[PDB]
Amino acid sequence: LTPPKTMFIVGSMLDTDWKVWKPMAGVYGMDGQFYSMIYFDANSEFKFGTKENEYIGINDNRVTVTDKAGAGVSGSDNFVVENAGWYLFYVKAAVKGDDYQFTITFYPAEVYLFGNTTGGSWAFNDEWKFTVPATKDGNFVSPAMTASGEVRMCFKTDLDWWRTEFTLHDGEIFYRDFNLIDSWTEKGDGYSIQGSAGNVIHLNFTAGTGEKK
Ligand SMILES: OC[C@H]1O[C@H](O[C@H]2[C@H](O)[C@@H](O)[C@@H](O[C@H]3[C@H](O)[C@@H](O)[C@@H](O[C@H]4[C@H](O)[C@@H](O)[C@@H](O[C@H]5[C@H](O)[C@@H](O)[C@@H](O[C@H]6[C@H](O)[C@@H](O)[C@@H](O[C@H]7[C@H](O)[C@@H](O)[C@@H](O)O[C@@H]7CO)O[C@@H]6CO)O[C@@H]5CO)O[C@@H]4CO)O[C@@H]3CO)O[C@@H]2CO)[C@H](O)[C@@H](O)[C@@H]1O
């Protein structure tokens, strides 16, 4: 048994009839770890699984929940999220003997611009944090860039920043899935957003799309 290669979340906040099984992005270089930026309504109810149609709930004795976001997570069968908000839903699925051990973490919605367009910030600095929208269909909005170069964007977790980084590719959010050393152009030029002073990024994480203005 090795760690799972896929992970999905299903629940009321994605579709009121639980028809949407949202695939999670793999954390780069960390087998069995996954992340997804999701809006949870107040009292949302959900489960997750390693494959579509597999339901794992909060009762499962393989599951531990860590709240680092003030989400408020309880329940009998379904996970229940008390406080409405955007959260980074994070799953670590390790192997323990012949079974999985799952650690579910709720991180706060902290998205950052990194790199040359910020004048060289490669640190978590709230000057470069995106503004968070109030609603499920809203946009995260970056501060204005102050210099030219390739955009880098990421979520904040406990790991190195670039384990959970992403870009835009023809207007779609694309999560890093390779050993990116220096530039997105190592995958292709259409992955590299060239920013200039005054440009702004807008991201719609429910639709999976974004733009540079
Ligand atoms: O003191 C103990 C310390 O010693 C060693 O470290 C040495 C380095 O060996 C040496 O080169 C030099 O480092 C300088 C560097 O030369 C300067 O350029 C500058 O570095 C800046 C850099 O210029 C900035 O752009 C920014 O880097 C970003 C980077 O742009 C970005 O793409 C990303 O990079 C990570 C990448 O995405 C990952 O995939 C991975 O890449 C790995 C590959 O996975 C692996 O397979 C292999 O190929 O190595 C790749 C490169 O490591 O990791 C990348 C990060 O390492 O993120 C970075 C970081 O934000 O910022 C850096 C500064 O952080 O300054 C440094 C000096 O600070 O001098 C240092 C000694 O000071 C030893 O290697 C190190 O472990 C020890 O701690």
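Residue numbering for chain A follows Swiss-Prot, covering 175-387 in order.
Heads up, header says this was done by X-ray crystallography, 1.3 Å.
Yeah, the Cβs are placed from backbone N, Cα and C, and that goes for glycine too.
Annotation note: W192 (mutagenesis position) sits in a coil segment as assigned by DSSP. Within 10 Å of the C-beta atom of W192 (mutagenesis position) sit 15 other C-beta atoms, taking all shown protein chains into account. Looking at Swiss-Prot, you'll find the mutagenesis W192 to A noted as follows: Impaired binding to starch; when associated with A-221; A-229 and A-252. Abolished binding to starch; when associated with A-221; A-229; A-252; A-326; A-336 and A-350.
Its Cβ taken as reference, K221 (mutagenesis position) is surrounded by 20 other Cβ atoms within 10 Å in the chains shown. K221 to A appears in Swiss-Prot as a mutagenesis experiment; the accompanying note says: Impaired binding to starch; when associated with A-192; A-229 and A-252. Abolished binding to starch; when associated with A-192; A-229; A-252; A-326; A-336 and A-350.
The annotation that Swiss-Prot gives for the mutagenesis experiment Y229 to A reads: Impaired binding to starch; when associated with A-192; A-221 and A-252. Abolished binding to starch; when associated with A-192; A-221; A-252; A-326; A-336 and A-350. The DSSP secondary structure for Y229 (mutagenesis position) is coil. A C-beta separation below 8 Å, combined with a sequence spacing of at least six in one chain, links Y229 (mutagenesis position) to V184, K221, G223.
Under its mutagenesis annotations, Swiss-Prot gives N252 to A the following note: Impaired binding to starch; when associated with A-192; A-221 and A-229. Abolished binding to starch; when associated with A-192; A-221; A-229; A-326; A-336 and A-350. The DSSP secondary structure for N252 (mutagenesis position) is coil.
For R326 (mutagenesis position), the same-chain residues 6+ apart in sequence whose C-beta sits under 8 angstroms from its C-beta are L287, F288, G289, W336, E339, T341. Mutagenesis annotation in Swiss-Prot: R326 to A, described as Impaired binding to starch; when associated with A-336 and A-350. Abolished binding to starch; when associated with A-192; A-221; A-229; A-252; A-336 and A-350; the structure shown retains the original residue.
The Cβ neighbour count for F352 (D-glucose binding site), using a 10 Å radius and every protein chain shown, is 10. In the three-state DSSP reading, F352 (D-glucose binding site) counts as coil. The D-glucose binding site annotation in Swiss-Prot covers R326, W335, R350, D351, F352, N353, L354, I355.
For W336 to A, Swiss-Prot lists a mutagenesis experiment annotated as follows: Impaired binding to starch; when associated with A-326 and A-350. Abolished binding to starch; when associated with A-192; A-221; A-229; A-252; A-326; and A-350. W336 (mutagenesis position) falls within a helix when secondary structure is assigned with DSSP.
Record note (Swiss-Prot) on the mutagenesis of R350 to A: Impaired binding to starch; when associated with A-326 and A-336. Abolished binding to starch; when associated with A-192; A-221; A-229; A-252; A-326 and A-336.
If you take the C-beta of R350 (mutagenesis position) and look for same-chain residues 6 or more apart in sequence within under 8 angstroms, you find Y202, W336, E339, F340, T341.
Residue pair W192 (mutagenesis position) / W335 (D-glucose binding site) shows a Cα separation of 32 Å. Each residue contributes its Cα atom, and for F352 (D-glucose binding site) and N252 (mutagenesis position) those atoms are 34 Å apart. Between the C-alpha atoms of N353 (D-glucose binding site) and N252 (mutagenesis position), the distance comes to 36 Å. Cα of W335 (D-glucose binding site) to Cα of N252 (mutagenesis position): a span of 31 Å.
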